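What follows is a short report on a single structure.
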Amino acid sequence: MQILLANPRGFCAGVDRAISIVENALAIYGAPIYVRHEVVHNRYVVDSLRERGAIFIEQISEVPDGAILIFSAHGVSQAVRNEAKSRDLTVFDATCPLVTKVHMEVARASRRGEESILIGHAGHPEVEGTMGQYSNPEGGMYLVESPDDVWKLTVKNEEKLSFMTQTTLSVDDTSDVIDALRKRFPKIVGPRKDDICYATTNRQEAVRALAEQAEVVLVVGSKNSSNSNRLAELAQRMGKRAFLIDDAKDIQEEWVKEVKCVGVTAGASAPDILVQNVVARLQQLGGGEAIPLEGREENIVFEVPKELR
Ligand SMILES: CC(=O)CCCOP(=O)(O)OP(=O)(O)O
Ligand code: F3S
């Protein structure tokens, strides 16, 4: 059985920064360090950090006065940041710079009292945080997930309307939502294409190339990671069996019995050691040396804040 590796796969710049922010806070201040939400949606990263003294919370009312709190890579609403800001908390912000870019646009629209539409998945922490930058009652902030959501939306003033997106969506499905937005609201203003980040776009391009060669695709990533779910979905729509797995123990022998070419990729939040262990298991199941596909080069790094060097 041949094993192919997607390229790029695995950690993006935002995830490497966010994990380093927690690790470095632990090293400088000691345990406990509180983190608002899983720093990234990866069960191995979050358990690793817990075992070193990070405490993951959903609400600020879970954090003691005077504590160090880090916001996760997904970002937080103004209400959350003010709830921390009003309390005693030393805050470090691990929000990805590519989410912060979107938040600055929503904040600009709110200050103008002009309505904004976000494309994104309801209940996702990044959507909470981005919707949560809009505060002006004179405008409005609306969420859409699909063309049908666009077809039913009504707004106060469609001559003064803009759109933003979540960073970890399907490039293809998002393109269809944007086409519906522009047909419904021909004066709508937005980015050239979407706010989907380089890492999401590149891993989807890479898994497409992988799925063109591989009969089965394994995506290393956790169930609650949107970008990792998009990679599995994309291979499945190409007609390949694709499985989202947290680690090598999840691999069922039937999925690769008789398969001549298995492909492996990993979401932006999944560490490379997980992929190495998956490759080791596929080898026990008859695979050979893993062959990385040629891929688009990535060269972006985001540094930790100077406070945490
Ligand atoms: C800022 C982000 O939304 C991406 C963070 C890294 O990936 P992950 O934590 O898996 O988040 P998603 O659920 O958005 O893919
Ligand atoms: S928004 Fe940032 S955290 Fe990663 S998946 Fe994209 S570079």
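This deposition comes from X-ray crystallography, 1.7 Å.
Just so you know, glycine gets a Cβ as well, placed from its N, Cα and C.
Taken straight from Swiss-Prot:
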MUTAGEN   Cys12 to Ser  Loss of catalytic activity
BINDING   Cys12, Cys96, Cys197  [4Fe-4S] cluster binding site
MUTAGEN   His41 to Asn  No effect on catalytic activity
BINDING   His41, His74, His124, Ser225, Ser226, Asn227, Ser269  isopentenyl diphosphate binding site
BINDING   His41, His74, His124, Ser225, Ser226, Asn227, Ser269  dimethylallyl diphosphate binding site
MUTAGEN   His74 to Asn  Reduces catalytic activity 2-fold
MUTAGEN   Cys96 to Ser  Loss of catalytic activity
MUTAGEN   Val99 to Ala  No effect on catalytic activity
MUTAGEN   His124 to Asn  Loss of catalytic activity
ACT_SITE  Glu126  active site, proton donor
MUTAGEN   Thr167 to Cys  Reduces catalytic activity 3-fold
MUTAGEN   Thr167 to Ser  No effect on catalytic activity
MUTAGEN   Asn227 to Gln  Reduces catalytic activity 20-fold
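This view paints the features noted in Swiss-Prot onto the structure.
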{"residue": "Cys12", "record": "mutagenesis position", "Cβ contacts under 8 Å, 6 or more apart": "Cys197, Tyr198, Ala199, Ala268, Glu298"}
{"residue": "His74", "record": "mutagenesis position", "Cβ contacts under 8 Å, 6 or more apart": "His37, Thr95, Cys96, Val99, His124, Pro125, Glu126, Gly129"}
{"residue": "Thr167", "record": "mutagenesis position", "Cβ contacts under 8 Å, 6 or more apart": "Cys96, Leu98, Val99, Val102, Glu126, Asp195, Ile196, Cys197, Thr200"}
{"residue": "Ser225", "record": "isopentenyl diphosphate binding site", "Cβ contacts under 8 Å, 6 or more apart": "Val40, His41, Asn42, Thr168, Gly267, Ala268, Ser269, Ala270"}
{"residue": "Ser226", "record": "isopentenyl diphosphate binding site", "Cβ contacts under 8 Å, 6 or more apart": "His41, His121, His124, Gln166, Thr168, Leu169"}
{"residue": "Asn227", "record": "mutagenesis position", "Cβ contacts under 8 Å, 6 or more apart": "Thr168, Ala199, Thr200, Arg203, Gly221, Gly267, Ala268, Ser269"}
Greatest inter-residue Cα distance in Å for the dimethylallyl diphosphate-binding set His41, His74, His124, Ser225, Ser226, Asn227, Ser269: 15
Those recorded positions in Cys12, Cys197, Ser225 whose CB falls under 6 A of ligand 1, listed in sequence order: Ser225
Of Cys12, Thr167, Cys197, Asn227, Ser269, recorded positions neighbouring ligand 2, Cβ under 6 A: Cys12, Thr167, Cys197, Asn227
Sparsest Cβ surroundings (other CB atoms within 10 Å) among the recorded positions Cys96, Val99, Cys197: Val99
Densest Cβ neighbourhood among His41, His124 (mutagenesis positions), 10 Å radius: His41
